[PDB]
Amino acid sequence: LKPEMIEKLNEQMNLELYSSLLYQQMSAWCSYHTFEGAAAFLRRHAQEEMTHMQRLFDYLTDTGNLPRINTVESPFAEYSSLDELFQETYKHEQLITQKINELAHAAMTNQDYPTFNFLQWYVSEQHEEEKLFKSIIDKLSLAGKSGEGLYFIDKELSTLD
Amino acid sequence: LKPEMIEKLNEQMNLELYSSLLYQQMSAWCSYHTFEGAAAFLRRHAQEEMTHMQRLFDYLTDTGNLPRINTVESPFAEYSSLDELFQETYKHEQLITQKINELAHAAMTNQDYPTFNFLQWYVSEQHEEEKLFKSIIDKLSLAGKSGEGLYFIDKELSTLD
Amino acid sequence: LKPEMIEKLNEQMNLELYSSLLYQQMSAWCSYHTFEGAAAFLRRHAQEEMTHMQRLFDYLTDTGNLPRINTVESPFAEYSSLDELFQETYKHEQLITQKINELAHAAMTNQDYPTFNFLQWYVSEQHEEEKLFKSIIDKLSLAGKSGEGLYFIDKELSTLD
Amino acid sequence: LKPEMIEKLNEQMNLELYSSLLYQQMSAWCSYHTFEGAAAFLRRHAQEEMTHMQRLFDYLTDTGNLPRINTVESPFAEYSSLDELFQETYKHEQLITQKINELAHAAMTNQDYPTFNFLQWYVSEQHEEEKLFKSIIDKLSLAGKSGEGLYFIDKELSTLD
Amino acid sequence: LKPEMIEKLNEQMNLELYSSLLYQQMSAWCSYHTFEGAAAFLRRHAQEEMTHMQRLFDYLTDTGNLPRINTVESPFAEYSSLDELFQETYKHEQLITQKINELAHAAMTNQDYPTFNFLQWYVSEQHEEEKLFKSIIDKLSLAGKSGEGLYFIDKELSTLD
Amino acid sequence: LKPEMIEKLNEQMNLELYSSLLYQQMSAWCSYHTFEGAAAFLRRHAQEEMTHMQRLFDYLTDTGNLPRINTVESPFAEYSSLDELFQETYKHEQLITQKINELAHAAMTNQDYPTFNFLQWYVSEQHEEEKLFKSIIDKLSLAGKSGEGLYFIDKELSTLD
Amino acid sequence: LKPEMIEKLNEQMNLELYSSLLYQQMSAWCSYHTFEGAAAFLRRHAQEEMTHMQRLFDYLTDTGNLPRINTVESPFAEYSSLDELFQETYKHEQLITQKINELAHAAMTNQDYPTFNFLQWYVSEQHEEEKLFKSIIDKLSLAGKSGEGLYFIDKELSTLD
């Protein structure tokens, strides 16, 4: 691997690690606010993002490199509502998608076919994730003005996926 | 929960998170240095310490508190050998054990019987952990001290549960 | 057992008996008020509290003592709403928790390790119960302004646990 | 078969093809508007109408004729709401029913007993379809003023049939 | 998705729909001309091309777009023989392959990695399709060229998957 | 397929064939020098390389081309040691990967998306091969300084894969 | 093992290697010429001949000798027809049988009973092969003079042995 790709892969790995902690932190907000269903969904998603991290970690070791875990910023933040919380998760999922595309673009420019091939898994996964997170925001749109609505959506999130 | 208890528990949760990343980082060193067995073993241990973190996370939420994930310092470091690496892991396990004891002591003083009860799981696990890592350092001192031996020990670590 | 511990255990046994009858009485209020789901949940909880009573009864006989069932005050009371009813159950569950902690504190001061050990079961159980009863109050908060909300929560309670 | 019947059967086949595409197009509107449940129901119904087409296609070939697929008009249209969308599907299902009756009437006048016999399947199927599509409009009537209502109906449609 | 991508994909979706109807129409010619085996084979292929259409339809919806089904020209045409018919199908398959390549090229240029990834399924399938239809034209040139042979080839097509 | 691509693909096919016979020849050296485990491993790998050759052969014929097997130079060579041998195999695996990348680049440049898609299987496989062969070299460096060490590694080779 | 037997065994091994590639190449011609059935049959025979090579390679190593793979000339050639191609395969198989007899004869004269014993498998196999290839030519002469016949024979070969 070229130094540029090694570092970009390492940075993405750190981004996935951060994202995992962000969702875990978000779930706590949900629980503290009575949305146990949303909390559970996010916990599940924190675990999923960790998987994304590991896969990158493994790719770096397979290719004879040393993955480096950098300083991690606190994911702690305050949210005004469950809608705002989920809107941010959606915005975040999009940043991840952009980072993957820039990674794929760099792989292609550097003629690194093996890494481009490795990234395909992420490209497919992100398409699915964005769809999923969009729906949630949409549902919140349909029935999110009321606690009974909130109560119902929350119930949905508990098994969503 | 008493404010003081909340803080100590949150601190412990963060220490476990750090500890999980520390072991993930140590396995990378092992892979890079050709010790796939030791690498696989530390990876498994990284996952386990993560469960220790989650257990604390949940306790805080169950008790109506908001766990807070703080900034995590990079666990990146250099090691002169496999022996020095495992020496550091044993010492780090001993630190965790000590922190658990201080928390148990604080729970007792504060007559917080529910938290003290909750901690007993960690006390027992810590006992098992220390013994395990001690055995590893022992084998290294014995069979190790010379290449060929490292091959067999690493081979052992691969499956050591 | 020291006389102090014998009596404290006996009093706790009577408290658990009273609590069982209180929840049974509460379920009647629910049924009389159309909340068959909440009624069912409370009936189930009355039976559970009885178990707590029996376990204490058995501990006293195992140790060669004579458990004594005292006068029981009527648990009858009138409630303004289902929310008030559940708020009282939550307050009651908390009193029970406090009584257990005072019991554990007395056991520790009297160096009665066997009884402290026996109480651990209760300490764990109460942590679970408080959590459970908190959630209900929380749900009532999310969707409890409407009969449709009430109708939905009631439906939940019918299987909760 | 008499020329008149051949052509009427061919036209009906084309009508069924168009209807299939219409429902597919409608499902897209539903999805684009967040009604994934209604979208799924319509997709399923697009596939069903295709079956109706094939059965007619086969009858024409069995009888030694050449079915002809004509120009198909775009089924694209804009709808103001989900209620309007379903009202149109109901009106459309009715047109199909009328076309089948005119087909049965022509078969009878032409003393084409074999085709009248063949149409019986469609006559029965349409009775079922109209009923089904009426209910949906009815349900939309009961609980379709609110997003929570919409949210609930949509949930129903996802498995309706 | 870039507006240009949206348009090309929508166009491709419409081409597949047309292609599905084209094969359905060709099977009719086969039935009428006594080639039941070739008819059954094209029918199966009509259904398959339809799935290609749906896959594109969904992609557009998953990405928050509104797929639009345009007017479909009649696929009706005359053929001088079974050989000429299958020659036309092979050529039509080659056209589809070309269109897929142009779309893949557009996705690359536009750095649309998710769409390019999505198209790989079509690229592979197209490879299988072309080979299949090529084999058919081969057999026809060989065994065909004379009645009796047509009986056996048609017999073959009946089950050719 | 373009002329350049055909030629390049044909060259790669011949390279795989040679690579296969090279590993075959190498296992003999191993057998002759008493390393039955390493011999076994290489024989398996000669077969594997041969499958890579077959897959290319097929692609060429599927696309209507005539694969051409060219003269094959004798792979016979002398090796100083077992590790010298494996170093060679590693270098060779690397060359194959480079050639596969050049082929993927050529496909890109020629907008041959079908061929690019086809090559993806090789790209992923090579990633696995390099990892594997790299591991062997590492194991050899850790415990290959003694007859006893070589003895264990060889034993490990016999069942690797 | 006498040097003369070693040279003769080594020669046969290479001949079998060449034979395998010859059939592989012949299978390509068949493919290019529409005879997918014959191509498949020849593909299967190339693999089979490869095993004849491996068996020789192993005997040489079992006997503490070093098999040597020599340069393999390109097996590429032109064939005017399927008939001529198969006629060449038969002649080639005959050539093989003859070289096996000479080897058996050489083993006898040199009182090399172990090798004579080992060769018996080849003797038995060759008898089978010849019979097989002979039948193919026979069938071709019976029905092979019409594309209809060719088509039928090709279908047969697709599964033959």
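Chain E uses Swiss-Prot numbers throughout; the residues present, in order, are 2-162.
Cβ atoms are placed via backbone N, Cα and C, with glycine included.
Within 10 Å of the C-beta of E:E17 (mutagenesis position) there are 22 other C-beta atoms, taking all protein chains into account. Swiss-Prot lists E:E17, E:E50, E:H53 with the feature Fe cation 1 binding site.
Taken from Swiss-Prot, the feature Fe cation 3 binding site covers E:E49, E:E126, E:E130. Neighbours of E:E130 (mutagenesis position), defined as other CB atoms within 10 A of its CB across all chains, total 21. In the three-state DSSP classification, E:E130 (mutagenesis position) falls within a helix.
Marked as Fe cation 2 binding site by Swiss-Prot: E:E50, E:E94, E:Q127, E:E130. In sequence order, E:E17, E:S20, E:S21, E:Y24 are the residues of the chain that are 6 or more apart from E:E50 (Fe cation 1 binding site) and have a CB within less than 8 Å of its CB. In the three-state DSSP scheme, E:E50 (Fe cation 1 binding site) falls into the helix class.
According to Swiss-Prot, the mutagenesis experiment E:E17 to A carries the following note: Initially 100-fold slower Fe(2+) oxidation rate.
While the structure shown retains the original residue, Swiss-Prot records the mutagenesis experiment E:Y24 to F with this note: Initially reduces Fe(2+)/O(2) stoichiometry from 3.1 to 2.2. Around E:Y24 (mutagenesis position), taking its Cβ as the centre, 23 other Cβ atoms fall within 10 Å, counting all chains.
The Cβ of E:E49 (mutagenesis position) has 15 other Cβ atoms within 10 Å, all protein chains considered. According to Swiss-Prot, the mutagenesis experiment E:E49 to A carries the annotation: Initially reduces Fe(2+)/O(2) stoichiometry from ~3 to ~2.
Sequence-distant neighbours of E:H53 (mutagenesis position): residues of the same chain at least 6 apart with a C-beta under 8 Å from its C-beta are E:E17, E:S20, E:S21, E:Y123, E:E126. Here Swiss-Prot describes E:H53 to A as a published mutagenesis experiment; the accompanying note says: Initially 6000-fold slower Fe(2+) oxidation rate.
For the mutagenesis of E:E94 to A, Swiss-Prot gives this note: Initially 200-fold slower Fe(2+) oxidation rate. The structure shown keeps the original residue. For E:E94 (mutagenesis position), the count of additional Cβ atoms within 10 Å of its Cβ stands at 20 [all protein chains shown].
What Swiss-Prot says about the mutagenesis result for E:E126 to A is this: Initially reduces Fe(2+)/O(2) stoichiometry from ~3 to ~2. Every protein chain considered, the tally of other Cβ atoms within 10 Å of the Cβ of E:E126 (mutagenesis position) stands at 17.
Per Swiss-Prot, mutagenesis E:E130 to A is noted as: Initially reduces Fe(2+)/O(2) stoichiometry from ~3 to ~2.
The Fe cation 1 site is set by E:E17, E:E50, E:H53; from the centre of their CB atoms, other residues of the chain with a CB within 8 Å are E:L16, E:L18, E:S20, E:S21, E:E49, E:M51, E:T52, E:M54, E:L57, E:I97. Apart from E:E50, E:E94, E:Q127, E:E130, the residues listed for Fe cation 2, the same chain places the Cβ atoms of E:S20, E:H53, E:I97, E:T98, E:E126, E:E129, E:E131, E:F134 within 8 Å of the centroid of those Cβ atoms. When Cβ atoms from all protein chains are considered, those within 10 Å of E:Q127 (Fe cation 2 binding site) total 23, not counting its own. Each residue in E:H46, E:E50, E:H53, E:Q127, E:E129, E:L133 lies on the same chain as E:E49, E:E126, E:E130 and has a C-beta within 8 Å of the C-beta centroid of that Fe cation 3 site, without being one of the site residues. Each residue contributes its Cα atom, and for E:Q127 (Fe cation 2 binding site) and E:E94 (mutagenesis position) those atoms are 8 Å apart. E:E130 (mutagenesis position) sits 11 Å from E:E49 (mutagenesis position), counting Cα to Cα. Cα-Cα distance from E:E94 (mutagenesis position) to E:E49 (mutagenesis position): 13 Å (rounded to the nearest whole number).
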